[PDB]
Amino acid sequence: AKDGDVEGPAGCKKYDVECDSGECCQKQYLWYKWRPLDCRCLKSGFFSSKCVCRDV
Amino acid sequence: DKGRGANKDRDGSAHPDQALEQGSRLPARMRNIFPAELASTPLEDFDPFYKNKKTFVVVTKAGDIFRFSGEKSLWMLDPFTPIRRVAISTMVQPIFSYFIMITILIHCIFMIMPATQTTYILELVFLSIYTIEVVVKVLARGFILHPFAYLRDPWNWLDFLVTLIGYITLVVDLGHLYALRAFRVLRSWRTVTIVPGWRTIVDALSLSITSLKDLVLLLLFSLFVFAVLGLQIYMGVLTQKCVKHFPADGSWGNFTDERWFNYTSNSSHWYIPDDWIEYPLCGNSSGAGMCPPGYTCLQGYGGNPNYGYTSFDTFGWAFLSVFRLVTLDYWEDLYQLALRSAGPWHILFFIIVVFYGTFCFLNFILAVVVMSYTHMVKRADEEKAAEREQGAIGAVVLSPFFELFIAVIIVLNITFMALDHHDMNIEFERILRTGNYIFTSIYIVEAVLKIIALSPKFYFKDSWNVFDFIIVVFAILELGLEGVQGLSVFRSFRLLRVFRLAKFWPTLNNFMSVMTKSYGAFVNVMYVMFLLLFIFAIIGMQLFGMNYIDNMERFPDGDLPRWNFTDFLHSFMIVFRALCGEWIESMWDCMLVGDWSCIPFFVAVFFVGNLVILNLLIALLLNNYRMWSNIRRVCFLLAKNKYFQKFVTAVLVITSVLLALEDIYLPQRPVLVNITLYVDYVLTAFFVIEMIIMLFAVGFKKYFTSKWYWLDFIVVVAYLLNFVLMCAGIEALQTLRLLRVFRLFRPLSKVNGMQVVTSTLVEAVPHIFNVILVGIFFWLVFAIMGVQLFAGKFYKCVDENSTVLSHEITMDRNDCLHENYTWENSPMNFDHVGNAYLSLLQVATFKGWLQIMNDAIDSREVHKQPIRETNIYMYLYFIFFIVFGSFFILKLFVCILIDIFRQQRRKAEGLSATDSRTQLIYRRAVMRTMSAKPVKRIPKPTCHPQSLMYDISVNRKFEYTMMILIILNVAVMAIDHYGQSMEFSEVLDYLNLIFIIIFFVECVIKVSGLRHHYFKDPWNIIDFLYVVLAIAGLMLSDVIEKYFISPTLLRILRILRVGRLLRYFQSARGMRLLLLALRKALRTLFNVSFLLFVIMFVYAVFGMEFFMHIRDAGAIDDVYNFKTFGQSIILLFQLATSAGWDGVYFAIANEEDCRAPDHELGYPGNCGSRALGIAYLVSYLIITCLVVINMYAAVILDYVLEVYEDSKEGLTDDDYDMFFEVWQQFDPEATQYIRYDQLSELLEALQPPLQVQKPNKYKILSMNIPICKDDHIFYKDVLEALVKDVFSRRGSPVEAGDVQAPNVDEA
Ligand SMILES: *[C@@H]1O[C@H](CO)[C@@H](O[C@@H]2O[C@H](CO)[C@@H](O)[C@H](O)[C@H]2NC(C)=O)[C@H](O)[C@H]1NC(C)=O
Ligand SMILES: *[C@@H]1O[C@H](CO)[C@@H](O[C@@H]2O[C@H](CO)[C@@H](O)[C@H](O)[C@H]2NC(C)=O)[C@H](O)[C@H]1NC(C)=O
Ligand SMILES: NC1=N[C@H](O)[C@H]2[C@H]3O[C@]4(O)O[C@@H]([C@@H](O)[C@@]2(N1)[C@@H]4O)[C@]3(O)CO
Ligand SMILES: *[C@@H]1O[C@H](CO)[C@@H](O)[C@H](O)[C@H]1NC(C)=O
Ligand SMILES: *[C@@H]1O[C@H](CO)[C@@H](O)[C@H](O)[C@H]1NC(C)=O
Ligand SMILES: *[C@@H]1O[C@H](CO)[C@@H](O)[C@H](O)[C@H]1NC(C)=O
Ligand code: NA
């Protein structure tokens, strides 16, 4: 296991990268285990949001 | 007149005026020595060149009386002096006065910034520009004369003293007296006079302080009694610690009384957990703190809590602990420390100090401030009255069924701002941003279709259409800067659409129609509050600011606290926190690094800030805001029978005490399990029988329409539903069993004074409900804004136990999880609007607000480690919410109960709501003279031995020296301290013995003479009960000491005899006014305090069923919990004043790592239920703290205003009692007749306002008294003749005409 395991098709998006729910890997090897990824929209200012592949 | 005639009669011969200014005027007159054509009554500008300025102001200087100009006294060197003529033409001109107001306001900026070397030379030019102000103004007025001196007006005393300090602090003393340098900020009080309308609020501020003189002396007396009471029962008790046993098998020797003491004094042998800077307290009582099994709970070892500042060991620290308790400032820490070491029956000490301290005497402070402000408003409103004396678009846009469409879009748009939160989906985020483009495109089309049907000559007049046009121009600049990653704070003006709805539902519009009307009153009080906060924040920063840096090692961890005096912004916030009611925590840290002078600072900022300024804000909210027919006969006679209704009430009370006894340890009481089981079967037959009796008596349509019978019907259904479960299978629901507690609010509504207390709650609930809805609206604007500032930003990297890492180690969430730490969120977090509501409740009640405001000023960005005070200007968010949400919305509940209780007491006493206030002063004076009886004198005996004993008993010189020896017996108790020498206590116990033998002599003189009538005075019982127990405690050589007579119970009876001095305070006027209001309100204050206990009983039993098995988190531990009834009443009484509810919430909502309840093993589960805990505390805090504690302020305001109104116009019940103390010495046998010759001597022997002065016989014949047989007159004919005399001379003889009609209609 290695930090950066894509576990999906090519052109997939890794952790902390912008996305639109069509480009999001199934899992990712970050911080010592296998964690899934889902494209969520985090708070980044007044009524603003940046949508980013976040672990769940 | 007094001032309007004396200042003109002194112009005749003593000293005349010199000049005047009314709209750029400057005259030239003299003192009738050599005046040259100023004014006689010319009203013209012909003679001089400078008198033309003071010529057209003849109709302006005479506005109200003389409130347009000021007049100097030309009496020293006025004429033939060219220098002084320049000084009048300098002082009077307004450009010299507006130059100082700029000079003061610039000088206040140089205080909020940290100083430098260029600040010093710039300080020196202000000191030489204020000398120029003094040397001109003394020259034009004279230093000290009798007319119009410089040192006569108290705005020049502050101008002169602050200038003289600026000489002393600038030529010498550069190391000693740093303190006097800080009082050059008091000059900035002069800029009050630049905000229009200031003389209403400053004169109400002056009147409030001088009218509290009678109450400060009464409050200092009551703090003296409670501190001596706390000293005698709590000295040494806060030094109780669990101490380890002396090791039997092992070291420290074998045993010696010196080696035992050496072992026990060691701090390593005292019990602490692996946390907790302070050590836990223990006790030997039945519900106190318990020690772990190797410990023994000794007293006298190693320091008091809170650095040694919280104790009852000396009188001075007991005085600070008792003052902390009345002022209610973190008192639940003193409350929990005291019951953990002394036991839970000492809740009775805390009830007495809270009832008489904060529920009575802090509510007399509010009443005086309300009367002072109301008297200043009626002075101003009376004077202000003297000042008075394109075609098809119109069918679409102006449609009323089109304005309904915009009201839908606004409520949709407010919902889409509240639905915005941290960490949402994409499809949820796509709806909210697409709804933005729809809602802005609706608002643009509306603003175009309302300027084509209402062409822009007319559109910009409506003042909602010009507010709406500001919304549209912000929406297009947001739409144009949408892709730009530049400034992007234009998107924060989306919050301003929320106020556009106010147009539609009217109780928001009627709420804001007051604030836009009386805005000048709110501006003056807010500016005076922030000016006081500025003055205290510069003084404390220069008195105390250097101690925090120089003595930083005394704090735990050697680090500065969050709250300190190092710069201006910290100093402003620590002073603002004290105005919100929290000062002793900031004063413990001040005394630790500093001297004693932190204590006068923090009391004065509390006394001015909380008790006067915030009470002025409440005062400003008041002023601006055939067998079938026989069965219905028998059931009707049973339902009305009095012995039947006592039986039904007695069953409901006995059975609810059984419901308090079922708690934890109940399955260990197997007999009590069967008692409470058969009671549930008797009651489920009792409720069914009493329902069918009331259903044949009252009927169907009058039964199911009453509100007490629908409450009655639910408890019958709840016990039929639990019956059919226990008859088939399922065990009974325990929540439905507890519905029988509501059956005892109807017998509570009939307890001889609860008619006024329950009617002011039923009538207040639609008024309370509209203030909740307006409160939910304004907090929604702050809740959205807190989400847009702080959502996702309260995460932080934490250690294995609890410790927040430094930002040099962990920079983000990557560094936190790479190093196997934990990335953790705060429990109060602003992550959505629901969490923000629960966060904004803790900042408005000031309970939990310190941890929420640490997270806000440490916040950086999402996924970054917070750094302490990295945006410290987020304090501005919280100041703006506390002013508009706490200081304005929550104090509006007090305004409601004050107004309704005035109405419901006027209804209960039979009075009309159509008589004026002056007609009801006249009616009260007539109701009292008809309910008056002469008092029969205590008879004097005949035997010589016991008659002398009566004559010296009734003597006033004996009754005075009896009171001096009680004050001397209790001042000796005030110099008991903890740790006093054995030779000191032997002096005070030989001095105590000579006081018992004196109090035994004067008790037997008052029984030998003055017989069985002795036991009718309520204070002669306590004078008797103490002397009996004091002889019993000294006699009987064989003192048992096994629970015989408590030394505590003997020392409470010494202090309880001081209350005789409340009778001798009836000589001072302002004290007699204030005790009388307490005596007349004491029945309805007890009824509020007995309704409060029944509400506490409901939340105790329900809380005992919800939160009996929760694990020890927050403020819940092995002493304070919901496990028994007695321990629930401990918490819910603390919770009744909202004190420390944040830590109770943290334990009753804790559902993180909790065991699940397993039914088969018989395990209850220790988990929290967050949803039920919110509906428990928030329901409790708005019922018990906002509407029932504020009921005490409603009642005291109505009785203080009544009694002061009788002092000014009426007659004040004590003056009726004055009449029969002097009727008694001319009619001792209660004959209720005196002779005609005695009434000339009786009318002189009276007191004002009821005394007739000599010569009496000229005034006796002016009034007609119907004389009975043999020159005998009646007391009712004398007293009614005197009430007519009092109301004849006060206002007018016309107002003497309004009092005969109550005397005729009633007699
Ligand atoms: C609580 O009770 C214990 C007794 O269980 C008291 O302990 C005694 O204290 C004295 C000194 O105060 C020692 O000389 C005795 O040896 C102690 N007795 C035992 C059995 O240990 C203790 O004083 C009480 N604590 C209070 C009243 O605070
Ligand atoms: C974090 O916890 C993990 C959990 O096992 C520890 O795992 C080590 O990971 C390193 C680097 O990936 C390996 O070389 C080791 O074989 C793992 N085991 C041990 C015992 O070291 C890791 O130690 C922890 N993080 C750090 C920085 O020590
Ligand atoms: N005078 C106070 N009343 C509150 O009840 C207290 C609670 O809240 C608070 O924020 O911190 C602690 C204490 O300092 C408080 N101070 C602060 O306001 C607290 O005990 C933690 O819960
Ligand atoms: C406390 O106890 C320790 C060991 O029990 C001892 O070494 C020490 O001298 C004692 N006294 C102080 C003041 O620490
Ligand atoms: C007695 O105890 C104190 C600390 O508790 C310690 O300083 C002192 O040295 C001890 N006495 C002896 C003889 O060790
Ligand atoms: C608690 O804090 C200490 C001191 O920082 C630390 O050494 C320890 O690892 C922490 N965690 C525990 C005791 O679980
Ligand atoms: Na405090």
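Numbers in chain A track Swiss-Prot; the residues on display, in order, are 39-94.
So this one's electron microscopy, 2.6 Å, going by the header.
Placement of Cβ uses the backbone N, Cα and C atoms for every residue, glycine included.
For reference, Swiss-Prot has these:
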- A:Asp58 to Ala: Almost complete loss of activation of B.germanica sodium channel (MUTAGEN)
- A:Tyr70 to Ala: Almost complete loss of activation of B.germanica sodium channel (MUTAGEN)
- A:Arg78 to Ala: Almost complete loss of activation of B.germanica sodium channel (MUTAGEN)
- A:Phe84 to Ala: Severe decrease of activation of B.germanica sodium channel (MUTAGEN)
- A:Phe85 to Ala: Severe decrease of activation of B.germanica sodium channel (MUTAGEN)
- A:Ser86 to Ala: Severe decrease of activation of B.germanica sodium channel (MUTAGEN)
Cβ neighbour count (within 10 Å, all chains shown) around A:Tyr70 (mutagenesis position):
11
Cα-Cα, whole number of Å: A:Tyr70 (mutagenesis position) versus A:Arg78 (mutagenesis position)?
22
Cα separation, A:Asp58 (mutagenesis position) to A:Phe84 (mutagenesis position) (Å, whole number):
21
Checking the mutagenesis positions A:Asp58, A:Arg78, A:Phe84, A:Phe85, A:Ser86: which ones have Cβ within under 6 Å of ligand 2?
none
Taking the Cβ of A:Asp58 (mutagenesis position) as the centre, count every other Cβ atom within 10 Å, in any protein chain shown.
11
Cα of A:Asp58 (mutagenesis position) to Cα of A:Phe85 (mutagenesis position): how many Å, rounded?
19
How many Å lie between the Cα of A:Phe85 (mutagenesis position) and the Cα of A:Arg78 (mutagenesis position)?
15
Work out the three-state DSSP category of A:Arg78 (mutagenesis position).
strand
What is the separation, in Å, between the Cα atoms of A:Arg78 (mutagenesis position) and A:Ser86 (mutagenesis position)?
13
